[PDB]
Structure formats: structure tokens, C-alpha cells
There are 22 protein chains.
Amino acid sequence: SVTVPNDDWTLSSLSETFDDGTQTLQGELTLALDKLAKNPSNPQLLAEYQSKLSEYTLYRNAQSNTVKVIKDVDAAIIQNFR
Amino acid sequence: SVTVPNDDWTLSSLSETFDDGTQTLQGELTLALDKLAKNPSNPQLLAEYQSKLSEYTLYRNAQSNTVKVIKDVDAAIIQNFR
Amino acid sequence: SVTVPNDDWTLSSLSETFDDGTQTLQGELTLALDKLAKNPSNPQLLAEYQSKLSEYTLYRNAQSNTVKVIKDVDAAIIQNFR
Amino acid sequence: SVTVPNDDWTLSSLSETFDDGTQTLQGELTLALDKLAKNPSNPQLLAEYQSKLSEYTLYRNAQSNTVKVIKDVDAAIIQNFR
Amino acid sequence: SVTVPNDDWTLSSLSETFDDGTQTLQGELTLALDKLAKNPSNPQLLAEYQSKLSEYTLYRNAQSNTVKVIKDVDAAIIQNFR
Amino acid sequence: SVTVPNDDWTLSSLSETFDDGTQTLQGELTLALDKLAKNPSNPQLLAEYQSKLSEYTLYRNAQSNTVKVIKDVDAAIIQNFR
Amino acid sequence: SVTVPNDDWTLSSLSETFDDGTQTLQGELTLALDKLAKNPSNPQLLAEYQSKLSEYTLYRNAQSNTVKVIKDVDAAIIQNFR
Amino acid sequence: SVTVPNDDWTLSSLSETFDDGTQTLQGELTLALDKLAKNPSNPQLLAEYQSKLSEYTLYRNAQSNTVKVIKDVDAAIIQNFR
Amino acid sequence: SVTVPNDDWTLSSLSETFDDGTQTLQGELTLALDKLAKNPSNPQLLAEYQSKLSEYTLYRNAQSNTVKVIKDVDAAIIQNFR
Amino acid sequence: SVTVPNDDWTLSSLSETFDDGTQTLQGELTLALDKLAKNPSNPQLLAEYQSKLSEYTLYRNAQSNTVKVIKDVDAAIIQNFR
Amino acid sequence: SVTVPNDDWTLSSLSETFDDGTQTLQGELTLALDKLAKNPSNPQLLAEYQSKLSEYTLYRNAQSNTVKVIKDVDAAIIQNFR
Amino acid sequence: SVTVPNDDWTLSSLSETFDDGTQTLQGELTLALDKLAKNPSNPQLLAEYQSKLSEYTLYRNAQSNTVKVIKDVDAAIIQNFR
Amino acid sequence: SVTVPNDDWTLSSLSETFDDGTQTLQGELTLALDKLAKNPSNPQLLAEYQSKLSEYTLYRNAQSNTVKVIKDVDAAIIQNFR
Amino acid sequence: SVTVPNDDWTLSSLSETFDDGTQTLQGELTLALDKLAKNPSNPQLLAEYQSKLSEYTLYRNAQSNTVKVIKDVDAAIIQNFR
Amino acid sequence: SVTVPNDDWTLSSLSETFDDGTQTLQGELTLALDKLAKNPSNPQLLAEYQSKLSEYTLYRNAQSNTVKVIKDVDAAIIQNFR
Amino acid sequence: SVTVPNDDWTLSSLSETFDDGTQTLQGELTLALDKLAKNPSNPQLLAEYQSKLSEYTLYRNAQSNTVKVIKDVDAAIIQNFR
Amino acid sequence: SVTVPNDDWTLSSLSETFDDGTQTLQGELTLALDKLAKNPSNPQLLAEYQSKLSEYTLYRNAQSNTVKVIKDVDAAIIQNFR
Amino acid sequence: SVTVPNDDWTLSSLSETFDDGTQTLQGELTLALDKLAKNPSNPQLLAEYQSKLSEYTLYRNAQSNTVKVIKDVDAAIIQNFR
Amino acid sequence: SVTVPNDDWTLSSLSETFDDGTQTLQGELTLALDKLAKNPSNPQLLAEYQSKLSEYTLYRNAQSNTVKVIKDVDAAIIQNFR
Amino acid sequence: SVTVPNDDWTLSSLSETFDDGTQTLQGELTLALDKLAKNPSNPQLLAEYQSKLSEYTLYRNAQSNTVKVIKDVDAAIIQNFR
Amino acid sequence: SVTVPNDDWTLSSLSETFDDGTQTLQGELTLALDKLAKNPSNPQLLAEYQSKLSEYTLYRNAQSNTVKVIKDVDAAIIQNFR
Amino acid sequence: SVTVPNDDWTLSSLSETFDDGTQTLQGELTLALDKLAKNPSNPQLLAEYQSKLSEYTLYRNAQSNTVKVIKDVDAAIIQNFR
């Protein structure tokens, strides 16, 4: 009915956000990676550069965790499932 | 008689609402889940993220309670029975 | 004679109404129940949700009183007896 | 006599209702089917999607039970016989 | 009778939804396709880009499965048959 | 007698439905036609756009079959004859 | 008779409206409350925020008067009695 | 009925706003905190940095009052209850 | 119906993006070309300057592949078809 | 009867869509035209700029085909006739 | 609703400006102070160095009036209140 | 009936606008105030800063007229009464 | 004889109407009452809300005159006596 | 008889419309009033704002003519008398 | 309605521009004035320094025409009226 | 009947559009006026600035034709009459 | 004899019809009157609104001819005499 | 007899439709007129704007043919005569 | 309807772009002119300075072709017509 | 929803600033260190060179406090958490 | 749309660079030429003075290759075309 | 959608940075190389001149490592992939 397309609408929008967030993550990923290379001097950038991301605790570093970066996008649809 | 289809009509509409509400719940579910992941920083979102839902007291968190989310849809028809 | 089928007619119609009213009650029952769940926020809906029904005084809440809801239909035929 | 057409009238109306209910069932059937496809995410819809229908207990799912959906219409006339 | 146009009404609406969903799928299809081309960098988008769609399990990728995208619209009327 | 106007009544109503269905068909016809033009991209819409209508099997496409669309209205009265 | 279900119908609809109005009031209530918190700067919002509601004179502020907000729903059925 | 999903809709939207406001608060929180650290020189920033927030009177400083920042989000749903 | 303009809307927006991306590609194209000429010294820029673009693998060089640059815009509408 | 205004309603809505689509076409027309002038550099835009529109195959270019653009609006009512 | 976050947005931006202006004032403050010390020779710089600031009339000298400099930032939020 | 919630709907929306306008006024108020302070140099800003607002004639200056700014919000509901 | 049941028939029907009218009055009563509360703004509704009912002259307001509303039903049987 | 409740029905419905129209007028009234205040700039809105309403000739401005706005509702029942 | 805040939005933005332009004029004013003083040598700067501004013909010199500079800001709102 | 409020609805909406268009015209009016003043250099803007508006032929310039701008709003209601 | 009550019966029924027709006329009268007021725009409604009624030729307008409306009821009994 | 009011009923309903259609025509009339003015650019709208209406062939343009628009309403009653 | 303001919106935006492009052209025009005067040495700048602009082929030189520069703005609205 | 990417946006920007500040700190760090080595003569530079940084009180010396310099970057994300 | 001015912006900037590079080339050209004349002694300067410029291989000597120097500027726009 | 061009934007900017950094590296490369040749005396410059670059540890010497210098640019896009 009307109801159905609602879900499509919501899902569509929702999925949209997910992609955006991930892509945003991608964007950051570029930045993060660049920084370390750019400025070797400060190890911290590197430290940030490589890390795991716990959601709350950690600062996600896209480059550091390949899985994380990839994970979000694929994850997101799973999240959609959730 | 006329009467019968009335029930069908009512039931149909009523059931319709239930699905909608649940789906709406689903929609929120997506949002809720996303938020926590999106913003690790604020634990509250997470706090909201995971909780039980009492109907009145609690704010339902779809993701937090899988059972809750699922529960509503199946519940609803039961509610129809009620 | 003619007279007899009159009673059948009347009774039939009358019974018809009873079922309708009850069913209507059922329909409301669905609505009422849904509302409380739907909107936890307003306790009043819940308050309405659970109550006894005096005929005059009370607002009947089908869900609140299982007996009431059931009662009407069975009652109605009794009423027919009355 | 007069009496005869009464039965025709009643039967006609009665049959009418049956068709309506079934058709209504058909209508729901469309909705139900659509929902699952539409929203894969919530398994419940699927769960509802496939089930048997006991009259009282179960929520009938037209698509799930082909026999059920078909059954009602043909059944109804049988019911008329009843 | 009245009943007939009901089916037409329902069917009409129902069919309407189907088209909408499919079209929505089309809309997503455009987005999905674009994304991969747009951002080569993240393979995931591509991964999403090409996949089969199980209804529940999979995330449907319109572009990936031509059949899927087409399938829904034609399917939908079949669904109407269902 | 009374009987006669009954037929008129029935016929009138019945004819009414027929017109409605056809008109409904007309309404769909507009939609169907529009869709294909509107969205060239999905051939399916076009595919639907042009087809024969078997009653059961086919999805009727008003625009595709001029005869079909016209057919129903004129047919309907014939149906009345039937 | 017919008459009876009429009352049920009317009452049902009428009650429906009442709930809607109240709920609407609830909706506003959320808005009203939010505004004051949101914008501390303008005291007026606060002023509106807290007030009594005379029906005609006053602008009802749900949050300001808890009793008012609650009052309407329960009141409404009383109104039904009226 | 229709009415129910209305509440869901309203609530959903309303809740949405709350999250936004809080998040906005979060955003400011980041800014506020940064400023003080960034510019030690002007104590005022610090002064702003730490304070209580009365709603009207005070300028809320997220960092200064941890409780405040957290409070809003959780509060908001409570507000929803209100 | 409503549905139709939806497609137009989506298509319009979608097409819009495509043009933007291509144009963006154009913009880059200008930059890329300029760089090589500007800085002969670093062959890499030239190397980048001329290449094929695989979507994922390659870095697209607009100038290097005339076809690629042109391709996207025309392609995009095709993509719209897809 | 009721039936008649139905057609008016449908027709009205349907016609509404047509105008919208055409107007949308107009809107695109403005964009399309502008682009070519704006960016001479990319011939493709021009190429798109001038073309015939087959419905499926071609990308319609309003400016390129004056007839096409005009055609749709006038056509649409004809389509209404269809 | 939407409306609420608007205020947050506006307020956020507005507050942002205030801080900027003040900070700018701070920046000038540094310059102003430096100048006098730097160039003792020209008393005017000193004269400028110390003064009250009327908004219109006076040239504000941050260093001269400690209160003024501080005043703006704290003032600004008050201004926000205004 | 239906009618009632219409008023609620209208009123709700209407009230919504009023708040928005006022808030907008608030937003401007912030800007206006800031400007004068920011740029003492141009008296005009100040001139604008302080003035009465006739509706048509005058340019309203929120800060200049406290009453005006406040007035609108409270006024608006009165306007609602009107 | 035959004659007697005639009176019963007539009386029964007649009484039926009376109840209906009164109930109808009741229905209006609900509406009328609701309106005033619903829309405080227009005093007229209130004005209508409270009034006496002359039969011809006045518009009866059930809520305004309790006696009137009650009066009709009891009156009606008296009317039957008349 | 049957006839009587017919009048009640008609009157009820008819009265319903009147209220609706008036209320609608009220709704417009809010809009109209708002506009002038909102946009002082265009005197026309004001011009519209204040005017008499001839039924045919004039555009009714609720706010401009208090009597008019009020008039309709009270008038309507008179109209009912008519 | 929605419409109203549109005007506010537009007006707000529009007014914003006006202020900006004027302020820009102010900025130029500073520059212009400075130049003449700075470089006495070239009379032209002075010549530019003092002049009337026709809109098209003349180059506006803020300092030269006090009225002009002031005029724009106040004018602008008038322009808003226009 | 139902029919009446339909006209009100339509008229209301229709009138709404008119105001919007006019207001939009107003908005443009502001822009148009500003441009000429802003950029004296290009006479064309001025040329556009002052002109008559034929509906089709001319580009309407609100400022140029006072009558035109005013005309639309008042006209619109006349148009409503049409 | 039997014969007498026949006349009473016939007369009673006949009179009944007359009242109904007149009342129906009354009902239309309400509608007719409303329409003109409701839609000033179309003079035709007004034209219809005021007219004489020849029986065959004219369309009776109750409101237009007070005498006509009244006339029918009183007339009817006269007609009974006829 | 019964028969008579039947005609009244039918006529009443039938007339009702006519008015509706005409009014609908009126509604379209508003739209049609608006469009041309709104969008001068597309002559087609104008072309549609002015035309004769053959019933089948032509698309009726209310504004274009004053007579047509008026004609329908008055015509309709004539049609009733037919 | 809604549709109309859409065109206004689109047109408004579209026109906006045109002005921008032209103005941009104006901006370039200033630059281009300046360059030649500034650097007599390189004839190329002059060569660029004076030329015709074919859209694709030529590089437009505003100063060189007065008509071109002017042309765009006026043209643009024509383009709007297109 | 929209909301989510907002946080990403804000966070992204916010994080960006943090890095910048830290990096800026790094830049200063280089300068500070260099100075002392460069100019042994003035101990003050050295004194500045080595110190703790309280935020307000102290002048941070990156080199002096290794922890401080490092601290900011890592801290910043923590700050983000804050 | 927005998109268009983007191209203008990009193109404008891009073109800007080209001119700059060429001009820079011009600047070098002056230097290069001067050097040879200035220092006859070192033939190398002369050798550099006259040469062809391959982009990568050669060091461009503006004076040596007149065509080269000129070429870049004109070329650049061509490059823009590219 | 919007989202797509975001990536393009980000990527474009990001890529821009990479080129800049590399080019910067190129610039340094020139300096570094020059220094050693310029000042043979200090071997350190030479030592710096030739080295490997670890990112953190080493100071990159463009000339020393040809691969490094080249590597960055090509690498960067790879980094983009990352």
C-alpha cells in the first residue's frame, strides 16, 4: 500500500546516510593517511594513523584498519538489516 | 452480511497500522543504530542505543532489544487477537 | 403464522445489531490497545487503556477488561433473552 | 412464494459477503507479499509472510498458504452449503 | 456490484505501490551504479555494486543484477497475481 | 410488478460497476502510458506498456491494446447481456 | 436496530477525534517544551511555555499545565458523555 | 487507525529534533572546549568554558557541565514523555 | 500519478549528479593537463597525464584519454538507462 | 453519479502529472541549454544538447528538439485521450 | 520540529560570529599593545593604547580597557539573549 | 468529527509558522545587534539598530524595540485568535 | 384485531425515529462541544456552543442546554403521547 | 418516520459543511493576517488584508472584516434556516 | 503557512545581501579615503575621492558623498520595500 | 455538502499558490533591484531592470513595473474569479 | 368500510411523499445557497442561485424563490386536494 | 409514492455530480490560468490556455473559453432535463 | 497548485544562474581588459582581448565583443524562454 | 538520516581543526627549538624553551614538554570525545 | 543550476592560472633575454637563450622561440578546451 | 545524488593536496640538489643529499632517491585508493 513505499523511502534514505558516513570515512581516510606521510615528524599522527577502532573508545583510523574502513560500508547494509 | 466485511475492513486497516508502527520502529531502529556508530563520542546515544523498552517508562531501542523490535510486529497481530 | 417469522425477523435483526456493537467494540479494542503501546508518553491513554467499564460511568476499555469485551457478545444474546 | 426469493436474497447477499471477505483476503495477500519483498530486513514480516493459518490462532498469510487463500472463496460457497 | 470496483481499487493501488517500489529500485540503481564509478577507490562500493540479491540476505544491487531490477516490475504484477 | 424494477435496479447498479471498472481501466491507462514515456530507462515499463491482455494471464495494458481498453466498456454491456 | 450501531459509529468516530486532538496536543506539547529549552534567549517562548489554558483566552501550553494536557484526553470521553 | 501512526510520525520527527539539538550541543561542545585550550589568553573563553547552564540565564557550556551535555539527550526522550 | 513525477525528480537529480561528476572530471582535466605542461620536470605528472583509466585501478587522466573524458558524460545518461 | 467525478478527479490528477513532467522537462531544458553555452569546452554537453529524443533510446534534449519539448505538453492531453 | 534545530543552527552560527569578533578583538588587542611598547616615540599610539571605547565614538583599545575586551565575549552571549 | 482535527492541524501548522517567523525575527535580532556593535563606524547600522517598527513603514529592529521582538511571538497566538 | 398491531407498528416506528433524532442530537452534541474546545479562537463556535434552543428560531446547542438535549428524548415519548 | 431522520441527517451534514467552510475561512484568516505582518513590503497583501467582502466581487479578508469572519458561522445556521 | 516563512527567509537573506553590499561600500570607503590622503600626488585619486555617484555613470566615492554611503544601507531596506 | 468544502479547499490551495508566486515575484523583485544598483557597470541588468512585462514576451521586472508587481497579487484573486 | 382506511392509507403515504419531496427541496436549498456563498467566483452558481422555477423549464432554486420553497409543502396538501 | 422521492433522490445526486464536475472544471480553470501566467516561457501552456473545447477532441480550457466554463454548470441542469 | 510555484522556483533558480554566469563573464571581462592594457608586451593577450566568441570554438572576450557580453544576460532570459 | 552525516561533518571539521592546531603547535615547536639554539645569548629564549604549559598560565613550549606537544594531538580526539 | 556556475568558477580560476603561467613565462622571457645580452661572455646563456622547448626535455626559452611564448597563452585556452 | 559529487569534491581536493605535497617535494628537491653542488665544503649537505627516506626516521632527499620523489606522486593516487 502506501505503507510499502514508506519502507523503501526510509530504507533508501537510511542507506543513503550509511554510504555517506562511510564515504566520509573514506574522505577522512585520505586525510589521515596523508598526514602521517606528510609529517613524519610527529609520531602521534602516525600513532593515530595506525590503530584499531573501537567505536566508542577508539579513534578510527581508516588506513590503519583496512577492515574497518571497508567494514563500515558493507556493515551499514547489515545495519540496515538490523 | 454487511457486518462481516466490516470486521475485515477494520481488521485490515488495524493490521495496517500495526505494520506501519512496527516498520516505523524499524525505521527508527536504523537511525538509532546508526547514531551510536556514527557518534561514538556521546555515550548517551549508546546508552539510548542499548536499553530495554518498558512501554511507558523506557525509550525503546530497536537495536538494543532485538526481541523488542521483532516483538512488535508479531505482537501486533496478537494485539489484533486482543 | 405471519407472526412467528416476525419474531425471527426481529430477533435476527436485533441479534445482528448486537454482534455489530460488540464487533465495533472489538474494533475499538484494537485501537485502544494500539494507542497505549504506540504512545507510551501519555499515561492517560494507558489510564483509559486499563479500566473497568461501568456502562454509564466508565469508558469501556476492551483490552483492559477482557471480560467486558467478551461479555458483550455473549451478553447480547442474553440481552436478547431479556 | 415470497419465501423463496427470500432465500435467494439472503443467499445472494451472503455469498456477496463471502466473496468480499475472500477478495479482501486477496487484497491483504498482495500487501503481505509485497511487504516481505519490500523489506527484507525484518524477518518477522517474512515470518508472518509464511505461515499456516489456523482460523483463531494463526494470522493467515495469503501468500504463504496458497491453499488458504484459494480455500476461502471456494470454501465460502461450501460454507453457504453449511 | 460495489464489490467489484473494490478489487479494481485495491489492485490499482496495489499495483501502484509495486511500480513505485520498482522505480525506487530504479532510482537506487542509478545511485548505486554512479557510486562505484564515482569512487573507484573503495572496492566495497563495487562489491555492493555487483551482487546477487537474495531478498532477505542480500543487498540488492540493481546494476549488478540486471535481471533483478527488471524482475521486480514484471514480478510485481505476478505478485499481484499471487 | 415489484419484480420488474428490481431488474432495472440490479441492471443499473451492475452497469454502473462495469463503467466504473472500465473507467478505472482508463485511469490506469493514463498512468501506464505516462510511465513508459516518463521513464524510458526501464524497458520493463514499456514491456508492460505493450502487451496483450489475457484476462487471467496477462496484465492488461490499456494503451498497448487499444481494443482491450475500448473493449471492456462495450463488452461490459454485452456482459450485462450475458 | 440499525439505530444502535449508528451511535456506536458516531461515538467511535467522535471518540477518535478526541484522541486525535489530544494527541495533537501532545505533539504540540513536545514542540512547545522543546522550544523553550532550545531557545532560552526568548523568554516569550518560556512565557508561552508556562501558562494556564483558558479555552478561549489562553494559549494552552501542554507542558506548563500537566493537568491540562492529561485533562483533555480523559476529559474528552467525559465530553463524550456530555 | 490512521491516528496511531500519526503519533509515531510525530514522535519520530520530534525525537529526531531532540537528537539533533543535543548533537548540535555536542558540536558546540567540541568548539567550546577547543577554544579555551586554543586560546588560553582570554580567560573569558575559559569562563564560558566552565559554567552551569540555567536554561534561560546561563550559556550552556557542554564541556563545563558534563551532566548538562549528556543530560539533554537522555532528557529529550523524557521530554518526549512530557 | 504522483509516482510519475517522482521518477522525473529522481532522474533529474540523478542526471544532475552525472553532469556534475563529469564536469568535475572536466575541471580536473584542466588541472591535470596544465600540470604536465607546467612542470615538465617531473615525468610522473606526465605519467599520470597519460594513462588509461580503469575505473578502480587506474587514475583517470582526462587529457590522456579523450574518450574517457567524453565518455563519462554520454555514458552517464546511458548509466541513467542502466 | 459518484462515478463521474471520479473520472474528473483522476483526469485532473493525471493531467496534473503530465504538466508537471513537461514542466520538469522545461526545467531540464533550461539547464541543458545553459550547460552547453556555459561550457563550450566539452562538446559532449553540446552533443547532448542537440539530439533527437527517442523515448527509450535517446536522451531528450529539450532545446535540441523544440518540437519534443512542446510536444510533451500537448501530447500529454492527447495521452489523456489515449 | 524542523523549526527547533533552526534556532540551534542560527544560534550556533551567531554565537560563532561573536566569538570570532571578540577573538578578532583579541588579535587587535595584541597588536595594539605591542605597538605602544614597540614605538614609544609616538604618544598617539599610546593615546590610542589607552582609552575607553564607546561603541560608535571611541576606538576600542583592548589593552586599555580590560573590561572592554573581556566584556565583548561574555557580552556577546548576552547579546545572544538579546 | 474529521472537521475538528482539521482545525487542530491548521492551527498547529499556523502556530508553527508564527513561531518560526518570530524566531526568524530573533535570528535577525542577533544579527542586527551584532552589526552595530561590530561596526560602530556606520551610524546607519545603529540608526537601523534603534527604531520603532511600523509594520509596513518601518524596518523592525528587534534589539531596538524589545517590545516588538517579544510582541510578535505572544502576538502571534493572539493573531491565531484573530 | 389487525388494527391493534398497526398502532404498535406505527408507534414502534415512530418511537424509533424519535430516538434516532435525539441520538442524532447527541451526535451533534459531541461535535458541537468538541468544536468550541477545539477552536477557542472563534468565539462564534462558543457562541453557538452556548445558547437556548427555540425550536424554530434557535440553533439548538446540545451542550449549552443540558435540558434541551435530555429533553428531546423524554419529550419524544411525550410527543408520542401527543 | 424514516423521513424525519432524513432531515436530521441532511441538516447535520449540511451544518457540518458550514462549519467547515467557516473554519476554513478561519484558517485562511490566520494565513491572511500573518502575511501582511510577515511581509510589510508589499502593500497589496495589506490591501487584501483589509477589505470588505462582497460575496462575488470581493475577496473576503477575514481579519479585515471581523464581522465577516464571525458572520459566516452564525450566518450559516441562518442559512440552514434559509 | 509554509509560505510565510519563505518570505521571511527571502527577506532575511535579501536584507543580508544589502547590508553586505553597503558594508562592502564602507570597506571601499575606507580604502578610497585612505588613498587620497596617502597619495596626495595623484589628483585623480582625489578626483575619484570626491564625486557624486550616479549609479551607472558615476563611480561612487563613499567619502565624497556622505549621503551616498549612508544612503545605501537605509536605502536598501527601502529597496526591500520596493 | 462534501462538495462545498471541496471548493474551499481548492480555492484555498489555489489562492495559496497565487500568493506564493507573487511573493516569489517579490523575492525576485528584491534581487532584480539590487543587481542594478549593485552592478552599475552592466547596463543590461538595468535594461532588464526597467521593462514592461508582457507575460510571454517580456521578462517581468518587478521594480521596473510597480504596477506589474502589485498587479499579480491582486490580479491573482481576480484570476481566482476567472 | 375497508375502503375508507384505504384512502387514509393512500393519503398518508401520498402526503408522506410530498413532505419528503419538499424536504428534499429544503435539503437542496441548503446546498444551493451554500454553493453561491462558498464559491463567489462562478457567477453561474449565483445565477442558478437566483431564479424563478417554472416546473418544467426552470431549475428551481429554493433560496432564490422563497415562495417556491415554501410553496411546495403547502402546495402539496393542496395537491392532495387535487 | 415511494417512486417520486426516488426521482428526487436521483436528481439530487445527479445534480450534485454536475455541480461537482463543473466546480472541478472551475478548479482546473484556476490551475490552467495560473500556469500560463506563471510560465510564460512555454507557449504550449498558453496554447492549451486558449482553445475551444470540443468535448471529445479538445482539451477544455476554462479560462480560454469563458462560455465553456459557465456553460457546463448551466448546461448540466439542462442535461438534467435531457 | 503546488506545481505552479515549482516553475517559479525553478525559473527563479535558473534565472539566478544565468545572471551569475553573465556576471562572471563580466568579472572576466574586467580581468581580460585589464590584462591587455596592463601588459602591452604580449600581443597574445591583446589577441585574446579582441575576438569573436563562438560558443564552442572561440574564447569569449567580453571586452572585444561588447555585444557578446551584453548578449549573454539578455540572452539568458531568452534562454529561459527556450 | 540527514542528522547522522551532520555529526560526521561536524566531527570531521572539528577534528580537522584539532590537527591543525596541533600541527601549528608543531610548527611553533620547530621555531621555538630553533631559537634557543640559534641564539644562545638570550637565556630567556631558553627559559621559554623549557617550561611546562599550563593552558592559561603557561606559554607552551613544544620542545620543552615533549608530552605536551604529543599530548595535544592525541588529546584532541579525546577532546572530540568530550 | 548551481552546477553551471561551478564550471564558470572552475573555468575562470583555471583560465586564471593559465594566464599566470604564461605571464610568468613572459617574465622569465624578459629575464632570459636580458641575460644573454647582459653577459655575452658565457655562451651557455645564449645557448639557453636560443632553443626549442620540448615540454619535458627542453628548457623553454621564451625569446628563442617566439612561437612558444605566444603559444602558451593561446594554447592555454585551447587547453581549457581540452 | 548529492552524495556522489561529494566524493568527487573530496577526492578532487584530496588529490590536489597530494600533488601539492609532491610538487613541494619537487621544490625541495631542487633546493636540496643545488645545495650540495653549491657548497661542496660541507659534506653534511651531501650526506643529506643522498639518503633513503624512511617516512618517520629519514629526512627524504628527493635527489638522493629518485624513486622516492617519483614515488610520492604516483603513490599519492594509490593513497587515494587507500
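The numbers used for chain V are those of Swiss-Prot, and the residues that appear cover 2-83, in sequence.
The deposited model was determined using electron microscopy, 7.7 Å.
Using N, Cα and C of the backbone, Cβ positions are placed for all residues, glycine too.
Under mutagenesis, Swiss-Prot gives V:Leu34 to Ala with this note: Has a minor effect on IpaD/SctA binding to the needle and partially reduces invasion and hemolysis. Counting only same-chain residues six or more apart in sequence, the Cβ atoms lying under 8 angstroms from the Cβ of V:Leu34 (mutagenesis position) belong to V:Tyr50, V:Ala63, V:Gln64.
Sequence-distant neighbours of V:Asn40 (mutagenesis position) (same chain, six or more apart, CB under 8 Å from its CB) are V:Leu46, listed in sequence order. Under the heading of mutagenesis, Swiss-Prot lists V:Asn40 to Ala and annotates it as follows: Has minimal effects on the needle tip complex formation.
A simple way to gauge crowding: the CB of V:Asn43 (mutagenesis position) has 11 other CB atoms within 10 angstroms, across all the protein chains here. For the recorded site, V:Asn43 (mutagenesis position), the DSSP three-state label reads coil. Swiss-Prot gives this note for the published mutagenesis V:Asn43 to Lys: Decreases needle tip complex formation.
On its own chain, V:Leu47 (mutagenesis position) has V:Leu37, V:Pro41 as residues at least 6 apart in sequence with a Cβ closer than 8 Å to its own Cβ. As a published mutagenesis entry, V:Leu47 to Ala or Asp appears in Swiss-Prot alongside the note: Can form needles. Abolishes IpaD/SctA surface presentation, resulting in a noninvasive, nonhemolytic strain that also completely lacks secretion control.
Secondary structure at V:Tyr50 (mutagenesis position), as computed by DSSP, is helix. In Swiss-Prot, a published mutagenesis experiment is listed as V:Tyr50 to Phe or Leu, annotated Can form needles. Results in a 50 to 80% reduction in IpaD/SctA surface presentation, which negatively affects invasion, hemolysis or secretion control.
A helical conformation is recorded for V:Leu34 (mutagenesis position) in the three-state DSSP classification. The Cβ of V:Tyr50 (mutagenesis position) has 18 neighbouring Cβ atoms from other residues within 10 Å, across all protein chains displayed.
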